[PDB]
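One structure is given here, and the rest of the page talks about it.
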Amino acid sequence: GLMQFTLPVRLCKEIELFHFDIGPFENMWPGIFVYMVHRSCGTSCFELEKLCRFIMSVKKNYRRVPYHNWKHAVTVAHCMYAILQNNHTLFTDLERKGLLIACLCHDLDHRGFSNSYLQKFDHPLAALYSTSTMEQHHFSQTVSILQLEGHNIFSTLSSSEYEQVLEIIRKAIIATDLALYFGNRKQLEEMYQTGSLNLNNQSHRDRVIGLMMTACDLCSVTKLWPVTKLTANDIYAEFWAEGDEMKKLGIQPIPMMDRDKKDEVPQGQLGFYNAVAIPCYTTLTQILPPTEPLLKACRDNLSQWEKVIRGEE
Ligand SMILES: COCCN(C)C(=O)c1cnn(C)c1C(=O)Nc1ccn2cc(-c3ccccc3)nc2c1
Ligand SMILES: [Mg+2]
Ligand SMILES: [Zn+2]
């Protein structure tokens, strides 16, 4: 109850900034998350013992893959923490509880492969979940862990508040399917530009939380350049393994997944910044002005990939 988590001074300060890197000390990441729940939500929103037990079972259900691993879960939660802390009054009590949990759980049991590859492989998950295949699985794994004995961190909510929190989590995790981001962001662009955007409308709040999810999920593009560049190596380690597995099913992979087209990464990064990331952070900044540092850092990283192409690195 009177047991605050405290970080060393440098982390205490930098954890409040959008561009914080959680560091290479895995054993500090649970403490970093609890710190963030305690400041974002309150020391009372979860029983510490149940929260620690939930965090450790979540960690165990992330796999040893290059990118979609436990470090990604905690990194995405931190980006959400920074959004929430910069927008203190915009979010409900249930939202603050659900959203850091959603981010921690949003890639549970990821195997390092896309929805596309599961469907070409004919994986059993592609028969159970015909769209947003991995994202429905990540949600199913979150509910499984919530039901383990002594892992119900929501045990003190009413029936209807529990239903509401699990719905915020389900929609927040589904929204991390980038296939859904394009049309979510177009509707938010139109809604904002015609002045129809209404944060009392639940279906509008859902769209805004969806965009916050894409923003936190893609947040490697918002870090200092060496973090961005080193994270991209892990991203391609996965893409290129998927490509290899496409070649084993007799399917030429897309160039993004073909390690033989390593050469064209820089231009592929530009496309991604221009088509996905910059538009994501631009619309987020229109809706939630205090998130502007995410857009500014993304633009800085776009300029770094432009320097790589000009062989200035
Ligand atoms: C939520 O997603 C989770 C991870 N995923 C899926 C990401 O997309 C993602 C997340 N963060 N970042 C930075 C990325 C990322 O790098 N994306 C892309 C997207 C298209 N490309 C096309 C080419 C390319 C390469 C070589 C040749 C031609 C094209 N390279 C890319 C890279
Ligand atoms: Mg995912
Ligand atoms: Zn993710």
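In chain A, numbers come from Swiss-Prot; the residues present are 724-1036, in order.
When the header is checked for method, it gives X-ray crystallography, 2.0 Å.
Each residue, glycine too, has its Cβ placed from N, Cα and C.
Annotation source Swiss-Prot lists active site, proton donor at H791, citing similarity to another entry. The C-beta environment of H791 (active site, proton donor), restricted to residues of the same chain at least 6 apart in sequence and closer than 8 Å, consists of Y785, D830, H833, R834, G835, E961.
Swiss-Prot lists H791, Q992 with the feature 3',5'-cyclic GMP binding site, giving experimental evidence as the kind of evidence. For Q992 (3',5'-cyclic GMP binding site), the same-chain residues that are 6 or more apart in sequence and have a Cβ closer than 8 Å to its Cβ are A955, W1028, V1031.
Taken from Swiss-Prot, the feature divalent metal cation 1 binding site covers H795, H829, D830, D940, and the record attributes it to experimental evidence. Taken residue by residue with DSSP, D830 (mutagenesis position) is part of neither helix nor strand, so it is coil.
When other Cβ atoms within 10 Å of the Cβ of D830 (mutagenesis position) are tallied across all protein chains shown, the result is 25. According to Swiss-Prot, the mutagenesis experiment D830 to A carries the annotation: Loss of activity and of zinc binding.
Here the residue is the original one, while Swiss-Prot reports the published mutagenesis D830 to N with the comment Reduces activity 1000-fold.
Summarising the annotation, Swiss-Prot assigns divalent metal cation 2 binding site to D830.
Listed in chain order, the residues near the divalent metal cation 1 site other than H795, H829, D830, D940 are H791, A796, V799, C826, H833, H861, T899, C939, each with its Cβ within 8 Å of the site Cβ centroid.
Proximity of the recorded positions (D830, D940, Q992) to ligand 3: a Cβ under 6 Å from the molecule is found for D830, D940. With every protein chain in view, the residue among the binding-site residues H795, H829 whose Cβ has the most Cβ partners within 10 Å turns out to be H829. Within the set of recorded positions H795, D830, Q992, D830 have a CB atom less than 6 Å from some atom of ligand 2.
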